[PDB]
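To start, the structure itself, in structure tokens.
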Number of protein chains: 4
Amino acid sequence: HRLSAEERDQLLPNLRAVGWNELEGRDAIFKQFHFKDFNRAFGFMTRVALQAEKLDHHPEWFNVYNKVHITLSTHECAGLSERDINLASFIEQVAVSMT
Amino acid sequence: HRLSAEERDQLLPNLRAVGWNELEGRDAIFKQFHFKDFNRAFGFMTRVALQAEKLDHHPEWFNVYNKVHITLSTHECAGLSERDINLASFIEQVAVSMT
Amino acid sequence: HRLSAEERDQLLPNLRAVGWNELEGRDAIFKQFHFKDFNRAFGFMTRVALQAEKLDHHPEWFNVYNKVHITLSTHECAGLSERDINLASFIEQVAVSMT
Amino acid sequence: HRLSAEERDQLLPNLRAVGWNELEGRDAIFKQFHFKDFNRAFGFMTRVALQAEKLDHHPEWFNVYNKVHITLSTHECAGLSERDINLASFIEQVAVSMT
């Protein structure tokens, strides 16, 4: 679970490669996505929310018009678990659908 | 307003080349999109329904899992229109992002 | 799996009881729901979607503006399982929120 | 376009009843919501998006699992515009139904 140094290192990169940062202050990983419009920003949030239940691992996000900032980090192990590694991979896999 | 043939005949094809088409019993173009999973078929519907609402033009649709069949017309025209038309173009895009 | 006698006789009674009719041709239950607008008809569709994907059991729905028509049967059974039934009512409990 | 003194006094109150609050800093009301679960909250987030779409006046929101926090200001106005005053109001027409 609660990412080991050992793990967390090797999982983190690709995420790291795309904008996903570690948060100073908590064991979390954030990222803001800036779409082209609302229809997209929300088309995005949807497939993602359709997928946060599927897993029963929900994000911390915030949309305005076309930017959403997503913060991931497990409540169960008060940390970054593989759980959100997955979810983020999926999150990424979705934005790419959107422009 | 209701498409003439000069109209139908400029407008049409472009969508037709794509897979859209008149119904035999009535003035309306069908098309049935088919994705990879439910999640994608729904994100696609979320994207058109935001759109629908916006420009107040709705589809008669039908989804199962990952299949979604869309049929357009304009109700106060008893037939095709510019609306139907703008709509398929849209839906057409959104759809091209799901593959 | 394929809901049997008392089972049905005990379970189905309740749904018919709320307009859940029975399908002529398949082993399925169906329902059509009139909403006041699309703003509803879709805010519902979505909350049911979120669930059809939480339990991996999807509806067959058709939607025009405010109407929604739901057919439910498990095809792995090819017929009325539980699946329908406990989804039938989640889906009922939804329609109450808006209708 | 911007909400005079009068306007607020008539306009702003009732909203103020049910929870709406004006923040200090830029001109804008605010309102944390909390629902049973994420179905319920996204179910509500959608009807609300369908509308900010129909009307082109989008909220500024944050969603955790079931907690949803809204903030409405009007870019031009650099404060409350009649748009905001009613989007809150729809946003309540939505809310209650959920519970």
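Chain B uses Swiss-Prot numbers throughout; the residues present, in order, are 6-104.
Method reported for this entry: X-ray crystallography, 3.0 Å.
The backbone N, Cα and C atoms fix where each Cβ goes, and this holds for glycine too.
The substrate binding site annotation in Swiss-Prot covers B:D61, B:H62, B:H63, B:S78, B:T79, B:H80, B:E81. Cβ neighbour count for B:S78 (substrate binding site): 19 (other Cβ atoms within 10 Å of its Cβ, all protein chains included).
Swiss-Prot lists B:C82 to R among its mutagenesis entries, and the accompanying note reads: Reduced dehydratase activity. No impact on hydroxytetrahydrobiopterin-binding. Shown in sequence order, B:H6, B:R7 are the residues of the chain, 6+ apart in sequence, with a C-beta less than 8 angstroms from the C-beta of B:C82 (mutagenesis position).
The full span of the recorded substrate binding residues, B:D61, B:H62, B:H63, B:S78, B:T79, B:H80, B:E81, taken as their largest Cα to Cα distance, is 13 Å.
Closeness to chain C is evaluated for the binding-site residues B:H62, B:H63, B:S78, B:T79, B:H80 by Cβ distance, with values under 8 Å counted; counted residues in sequence order are B:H63. In this view, B:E81 (substrate binding site) is surrounded by 9 other Cβ atoms within 10 Å of its Cβ, with every protein chain counted.
The Cβ of B:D61 (substrate binding site) has 9 neighbouring Cβ atoms from other residues within 10 Å, across all protein chains displayed. In the structure shown, the C-beta of B:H62 has more C-beta neighbours within 10 angstroms than that of any other entry among the binding-site residues B:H62, B:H80. Within 10 Å of the Cβ of B:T79 (substrate binding site) there are 20 other Cβ atoms, across all protein chains.
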